There are 2 protein chains.
Amino acid sequence: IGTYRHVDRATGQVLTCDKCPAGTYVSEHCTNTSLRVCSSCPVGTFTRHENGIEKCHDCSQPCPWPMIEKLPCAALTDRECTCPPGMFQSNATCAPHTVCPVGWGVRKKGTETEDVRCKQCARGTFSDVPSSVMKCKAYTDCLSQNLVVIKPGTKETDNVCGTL
Amino acid sequence: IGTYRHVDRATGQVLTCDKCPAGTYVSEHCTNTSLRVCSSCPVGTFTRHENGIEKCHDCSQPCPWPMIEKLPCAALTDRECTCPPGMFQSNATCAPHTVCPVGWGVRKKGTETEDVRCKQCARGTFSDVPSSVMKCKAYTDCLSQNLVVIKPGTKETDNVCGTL
């Protein structure tokens, strides 16, 4: 654990104290006959690193709805805000991801910062349900099924498999 | 930040959740539509690493007097006990460092785990005060002083400098 220099009030001696671990602050500095005492950051405050400071840093303001916390305000971390799942950040706030319609599928997964990116299903694949999450799905293989294709698929429906 | 797998109670789905940073624990696991929520370790408890656990670890029992804390019980660390300054650990407890008498000096500084180690002052050095901290001190150089030695030193006293 690292150290910091401190000027002792009563004697003017410059001492080398031990740092206080992340999550605490120095509540009494060392002196020439006593070790420094660390205390834990009071609720509302944090420090991220081992430090020599006398107050913890204040956590930021509560997340503006509809944003939520993906990290809390705790001794070691400031709160950190995010658009909840299924939404993404645009300018001001959060907007719901695009829903890819039937016949389209997710090319790129939506995130907290970017919207979903849809593509039309490629030949041989289909998507039969609106979804901001699902990918185009390969037709059932009628060959490797023993069967043959009774009805072709479309970008919206699987091909139907059978015989005769 | 790392992840852990969790089995969702209601659906049996195996999810990949985000870990909770050191100092917190998981107070609600992620589900297929919500992020995991971390809470800070309640007073009395800690976790040292980013984790997926549901309770923080309990801190050890208070330090047995005359031992004191060199780390507190805080969100990120168990308390850690030490013999206070000027004492060192022997078997059971703490004992005061050896005091090096006049004519001796510290060869090796005492620590929380080892006693001071004294040596007789070497020729040309002296120590005039009992101390478990101070080293033998070089005589005042009467040459480089312009003066000559009026009275030799001993292991206990500086040589005295003058002229005629």
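The residue numbers of chain A are those assigned by Swiss-Prot, with the residues present covering 51-214 sequentially.
Per the header: X-ray crystallography, 2.7 Å.
Just so you know, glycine gets a Cβ as well, placed from its N, Cα and C.
Annotated features in Swiss-Prot:
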MUTAGEN   A:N82 to Q  Abolishes one glycosylation site and reduces total N-glycosylation; when associated with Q-252; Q-278 and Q-289
MUTAGEN   A:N141 to Q  Abolishes one glycosylation site and reduces total N-glycosylation; when associated with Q-82; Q-252; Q-278 and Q-289
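For the mutagenesis positions listed here (A:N82, A:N141), the lowest count of other CB atoms within 10 A around the CB belongs to A:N141. Across the fold, the C-alpha of A:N141 (mutagenesis position) and the C-alpha of A:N82 (mutagenesis position) stand 55 Å from each other.
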